[PDB]
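Let me begin by presenting the structure, written as structure tokens, before commenting on it.
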Amino acid sequence: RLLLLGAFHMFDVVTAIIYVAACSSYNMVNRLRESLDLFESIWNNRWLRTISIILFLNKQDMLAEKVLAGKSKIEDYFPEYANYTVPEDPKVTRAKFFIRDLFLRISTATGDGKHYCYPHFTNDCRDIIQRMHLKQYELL
Amino acid sequence: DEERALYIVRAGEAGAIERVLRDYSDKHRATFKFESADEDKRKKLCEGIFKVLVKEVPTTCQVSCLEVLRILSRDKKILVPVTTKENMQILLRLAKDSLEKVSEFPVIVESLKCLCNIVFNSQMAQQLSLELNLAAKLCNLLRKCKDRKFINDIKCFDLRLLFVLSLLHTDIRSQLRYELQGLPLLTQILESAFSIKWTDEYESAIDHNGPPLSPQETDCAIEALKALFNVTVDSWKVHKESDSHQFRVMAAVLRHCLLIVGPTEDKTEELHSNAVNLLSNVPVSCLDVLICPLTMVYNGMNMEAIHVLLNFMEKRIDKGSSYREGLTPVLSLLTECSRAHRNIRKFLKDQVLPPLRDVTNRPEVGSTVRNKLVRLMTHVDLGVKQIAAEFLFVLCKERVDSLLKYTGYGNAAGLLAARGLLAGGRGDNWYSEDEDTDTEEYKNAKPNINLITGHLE
């Protein structure tokens, strides 16, 4: 069975843990720090030293809108955002990568080789091709 | 600079202009950013040029004037006072109706280039294009070049102008597809570039020792493929029974295109990419001609084109830049082909997911094609991470139990959650009766297996 602790028999409260946390709560006051603390508490336990974790990061569009609006800035709540190595609008991909890395750095430290973490973010072809055709046109 | 040129143009001496304008074109040949201190003078020069093309002049003077005007027309601001119907009629008159004369080809080429620049840059020219009926004249010029020689440049730039007009306006696009016979004519152009000699109704004769193509034929083919993509954008919305014969010939021509090489290794990729882009608009029920021959060989069929497509995708994954614009069309085309046909799906399943024999390694680590497609399943982008999962999900007959064997629950959790099934289940489609395909070693190691990770501890 798999346990759902988000904030084949599926149950809501064992072989795997499904943990979901909204990624656009950094401005709200913060909640992202609480989520990271809970994740680091569950990952480093000793009773669960062989179970893997599947992580879901939803509400991406709300974060995109919030970062494009510009009313609230990340660095006001997460001072580590500055001096961050470079990897739509260029101010969204950096935010998404930073949010993912905050969770990833906790896992890599300990437990290597006994369990793993799987992070997931939760016609288009014609539009993609038309936009590519427009952008790449070169004047004679 | 422009003051002396304008004065000597207003003077009117035929010989002096052919030298002054040529020198001006030589000095400015690779400039694309203009400063605002030189605007007014430039504008005046532009008008002066249009004042001299009305009178009769030698051909070299016309060529020089058109070269200078092409350079000036790059900047958007100058065109506003000089976009009028009387001015455009002169360009149309120069471009066009007897092709017997041979020394007047460069004039036609230069006028077509100037029209391309003017139509793309400005906005009123697109509105005048409907009034002047440019598309019908372009198609007539295309038909007039059926058998003549020394015609490649005119055809290439005619196709370029048609592509621009179709891209920037919708009324002209609707005029080409349903009236004016756009689909046959353009198809014929391709059939003339590749030199196809039909063996059967929808089959062509292919020689392995065939000579490579030429740069000019490559350029004509590329322009024709782009224009044909713009014409048939809304084809899949409504399909009748009287259009199948027209689309099957197009599919056969594209299949013949996929089996030849260009001059260099860089043009071949562009040719195949444009062919793959066009193939995504043809209705799915007319794509069987891709495996049309009955003689890689599977079930007594010929499957070289599918192998070429697979190699194309595998080589595109290797470089790690721009996955969104480089992997969506080919993966979508392969999934659509595999959903509706039976031979293609079985061939691809045997080529991508062979029977399992290595159990002491994780799916993500490795260098085979299965490993790359599994690594692609956890990506920040949504389109890539969904299409790469769906491609593997189709090959396994939409059964969860067969997907979890090859990939693992951890990698497939996202796709399972998206489709609403997180437990044992099946897809909506039913393909055929399940069989047994298990290797012996796996049968030994199954009791001690890890379902979440996908390998043996």
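Heads up, residue numbers simply count up from 1 along the chain you see.
Looks like electron microscopy, 3.2 Å, at least that's what the header says.
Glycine is treated like the rest: Cβ placed from N, Cα and C.
Features as listed in Swiss-Prot:
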type: MUTAGEN; residues: B:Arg70 to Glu (Swiss-Prot position 71); note: Reduced ability to fold GNAL
type: MUTAGEN; residues: B:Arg74 to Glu (Swiss-Prot position 75); note: Strongly reduced ability to fold GNAL
type: MUTAGEN; residues: B:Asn117 to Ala (Swiss-Prot position 123); note: Strongly reduced ability to fold GNAL
type: MUTAGEN; residues: B:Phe120 to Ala (Swiss-Prot position 126); note: Slightly reduced ability to fold GNAL
type: MUTAGEN; residues: B:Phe157 to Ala (Swiss-Prot position 163); note: Does not affect ability to fold GNAL
type: MUTAGEN; residues: B:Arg160 to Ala (Swiss-Prot position 166); note: Reduced ability to fold GNAL
type: MUTAGEN; residues: B:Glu364 to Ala (Swiss-Prot position 400); note: Reduced ability to fold GNAL
type: MUTAGEN; residues: B:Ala417 to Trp (Swiss-Prot position 453); note: Does not affect ability to fold GNAL
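With a threshold of 8 Å between Cβ atoms, the mutagenesis positions B:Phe157, B:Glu364, B:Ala417 that neighbour chain A are B:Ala417. Annotation: residues between B:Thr295 and B:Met296 (30 in total) lack coordinates; Cα distance 11 Å. Listed in sequence order, B:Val164, B:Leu168 are the same-chain residues at least 6 apart in sequence whose CB falls under 8 Å from the CB of B:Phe120 (mutagenesis position).
A Cα-Cα distance of 7 Å separates B:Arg70 (mutagenesis position) from B:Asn117 (mutagenesis position). Taking the C-alpha atom of B:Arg74 (mutagenesis position) as reference, the shortest distance to any of the mutagenesis positions B:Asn117, B:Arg160, B:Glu364, B:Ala417 belongs to B:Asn117.
For the pair B:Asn117 (mutagenesis position) and B:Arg160 (mutagenesis position), the C-alpha distance works out to 11 angstrom. Here the mutagenesis positions are B:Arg70, B:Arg74, B:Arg160; the one with the fewest Cβ atoms within 10 Å of its Cβ is B:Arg74. B:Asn117 (mutagenesis position) is surrounded by 19 other CB atoms, counting those within 10 A of its CB over all protein chains shown.
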